[PDB]
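Worksheet: the structure to be examined is printed underneath.
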Amino acid sequence: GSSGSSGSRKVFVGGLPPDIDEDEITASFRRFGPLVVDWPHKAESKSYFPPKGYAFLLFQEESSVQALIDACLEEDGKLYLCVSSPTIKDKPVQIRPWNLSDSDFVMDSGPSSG
């Protein structure tokens, strides 16, 4: 059993290079269908890059989020893809399709017996 395309056309991405812009983040995910890319504080920024290495993809179709899910790697319920820049190469990046339902996928601080 799986959630598939359910949620929204928004997808969070973490681990992005410090030197990648909107059109390179777009070209990195355009393989799934047309989209636009946005991030916090962009309205007040002096630079065209995502702050702290994270952004939100907005696809034209929910099928493009499922196409991304079908290309992602997996660990502990986290999903991963890969990207690059003039300064960073072969970088893995964490993928989080937007959905408000609860789930048991959590691994923070690791396992412990007591």
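Residue numbers in this text run from 1 along the chain shown.
If you're wondering, the header gives solution NMR.
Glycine residues also receive a Cβ, built from the backbone N, Cα and C atoms like all the rest.
Swiss-Prot lists 9-100 with the feature domain 'RRM 1', giving sequence analysis as the kind of evidence.
The note that Swiss-Prot attaches to the published mutagenesis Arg9 to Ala (Swiss-Prot position 441) is: Does not impair RNA binding. In sequence order, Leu58, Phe59, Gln60, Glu61, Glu62, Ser64, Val65, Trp98 are the residues near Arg9 (mutagenesis position), counting only same-chain partners six or more apart with C-beta under 8 A.
In Swiss-Prot, the entry for mutagenesis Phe12 to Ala or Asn (Swiss-Prot position 444) states: Abolishes RNA binding. The structure shown retains the original residue. Mapped onto three states, the DSSP output places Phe12 (mutagenesis position) in strand.
Per Swiss-Prot, mutagenesis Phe12 to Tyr (Swiss-Prot position 444) is noted as: Does not impair RNA binding. Long-range neighbours of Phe12 (mutagenesis position) (same chain, six or more residues apart, CB within less than 8 Å of its CB): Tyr54, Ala55, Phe56, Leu57, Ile95, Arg96, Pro97, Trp98.
Among the mutagenesis entries in Swiss-Prot is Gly14 to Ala (Swiss-Prot position 446), noted as: Does not impair RNA binding. In the structure as shown, the Cβ atom of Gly14 (mutagenesis position) sits within 10 Å of 15 other Cβ atoms.
Here Swiss-Prot describes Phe56 to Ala (Swiss-Prot position 488) as a published mutagenesis experiment; the accompanying note says: Reduced RNA binding.
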